[PDB]
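Heads up: the structure comes next, in structure tokens.
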Amino acid sequence: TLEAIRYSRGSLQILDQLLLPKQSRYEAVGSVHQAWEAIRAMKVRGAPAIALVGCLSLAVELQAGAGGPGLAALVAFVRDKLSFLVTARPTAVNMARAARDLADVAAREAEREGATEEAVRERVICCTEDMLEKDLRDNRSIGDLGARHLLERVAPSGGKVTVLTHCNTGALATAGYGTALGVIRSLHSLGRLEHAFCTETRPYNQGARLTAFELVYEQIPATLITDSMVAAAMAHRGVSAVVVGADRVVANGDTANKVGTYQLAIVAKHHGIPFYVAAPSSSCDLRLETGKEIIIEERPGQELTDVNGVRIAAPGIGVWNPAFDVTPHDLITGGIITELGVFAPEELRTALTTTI
Amino acid sequence: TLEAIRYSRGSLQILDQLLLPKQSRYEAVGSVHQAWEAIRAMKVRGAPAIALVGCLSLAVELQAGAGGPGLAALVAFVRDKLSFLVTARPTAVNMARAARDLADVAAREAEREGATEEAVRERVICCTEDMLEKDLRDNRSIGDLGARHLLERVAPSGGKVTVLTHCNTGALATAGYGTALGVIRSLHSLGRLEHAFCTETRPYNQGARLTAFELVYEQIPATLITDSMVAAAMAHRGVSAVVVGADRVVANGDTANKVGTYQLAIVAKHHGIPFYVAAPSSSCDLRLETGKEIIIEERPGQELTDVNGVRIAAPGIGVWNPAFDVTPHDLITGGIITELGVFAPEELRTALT
């Protein structure tokens, strides 16, 4: 119901994150170029959402009858818009990945016997619409499967749970519903969520800005705390499970995620509560054997020292501003929640490649 | 060293913390009333510093020939200003503690045979100056004894250390030198400090504002990080020890301190590095046995949701803003550093009884 992407045939709107959280407002995305400019201006947030916004905007152009006339002029049209869509924010694989599928889908269809301009046009549109429903359905699965495994682990006989989360993994990082925040939604909709705790997530503040927003909007009983209150909250506020998202999960289950996650896992262990990572398999990168092989992005120190255009920190001080940390898999005590089920880290590699 | 208090007989100045960390400005305090206002204004921070600024301000007035005349007049004068000083900012009980003792000092001295007005005047000034020296010399023992113990524990083979700290515990929270930051200063003078890490310490941002300022000022090699960055810094930036301050230490060594401290202790233990609480014995409270007797103050949520007059947090979210958490003595693996030296939590009661 909370939608950062609104799409219907011939109609695409996006929620402008630049205006959040004071104001929630939608912007109409008329063209591939508008999507490109919106993605780059960071109105659209989350690699899976960014991918979906670019491809959906192509389908709007196609619905409008853009591309061609011809067919090879239309395949050419599609491939050009995608490779241009890949240019917007090559932060991540999602756009490039989706571009291949569709472009492959167009080619296979154009290469079909009796192929026409019209067949390719609709086919590309329909697969694009398949993508969107697929992300929504997947995120729903992560939330439901995650909520179920968690209840079985923590309160199997009935009884509510209190969940603490980190950064933003909800409707504002995805097509809709979210991952870790999806799990919270499912618990809540089952009437089994006592309370949700969300951290500020310095220095980019996605937890204070975006997660708090979603929880208020959903009228989910929630409390915001600082990153540094996480242990006290586990000790004195009855937290019984921790669920986080992932930037990247590697083959052994080591998980790169927004910084503070590795701290959360340590603190969860100490208070003996299960630590869950919730991520789609498209977020699991099975090339890397270990979290060692992950480069940690370091961002400019000013982004840590300054907030809202004003420097808070003392002048001259050195700064370390890693965007992420890596959580070793032995701390992922709850599991890794995917659209294909919840997995113990040692099981992840084999389960992803051998089950549908 | 950095001075938030510059005092000479007949001259008192204070660093204005409001203008930090962008500017350094020193303000004269010629009167008890002026000190009272600077304290209300929060130009002066740290309970021991507040108490000293007030007592020294009376000392400055007492140097002025102010108070009296007679003897019994001067005592009432001293006692009136001290009781007056307490009114400004009573959350810190250090001023109230100081007022009694000084009032007791003026009285005890007034009570001597052959008493003179002059003898009480000077005595009260001299006592005030002794108080300042004691705070300074005590904080220095905390730093020196802490650093020597920390080095023997962590780098017995020689070699430099990297220390991570939390909130502000330096010259800007004390009379000078500081406690946990005093330990970092002492490691630095010994040439044994590789680096210092200081946390932001949300939501009042003392580490970002004040600690960073102190470290830069002393040209101590230092790096500021967020509170959520602590685990990654231990694991990947070679932290060899954690040293923090204390709001309060109870008899078993359970320690109440600026929130996030309990988190640091957990994370420190994970990475197998010693956790140190640095606190003067005057901050150790033998009346409570156990951390379970400590009541945690919760501050207003707007102080967490807003930075610098602007709401960061989304509208309508509930907020928890405890000022402190309590660290169980089991996690204090380095020890408790007092002006007498480093104590294991279990040694502490008999050491201070």
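Swiss-Prot numbering applies to chain B: residues 2-354, in that order.
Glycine is treated like the rest: Cβ placed from N, Cα and C.
What Swiss-Prot annotates here:
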- B:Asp248: active site, proton donor (ACT_SITE)
- B:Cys168 to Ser: Abolishes enzymatic activity (MUTAGEN)
- B:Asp248 to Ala: Abolishes enzymatic activity (MUTAGEN)
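Long-range Cβ contacts of B:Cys168 (mutagenesis position) within its own chain (separation 6+, distance under 8 Å): B:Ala174, B:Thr200, B:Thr202, B:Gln207, B:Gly208, B:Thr212, B:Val245, B:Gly246, B:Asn258, B:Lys259, B:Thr262.
For B:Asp248 (mutagenesis position), the Cβ neighbour count at a 10 Å cut-off comes to 18, with all displayed protein chains included.
In the three-state DSSP scheme, B:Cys168 (mutagenesis position) falls into the coil class.
Look at B:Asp248 (mutagenesis position): DSSP puts it in coil.
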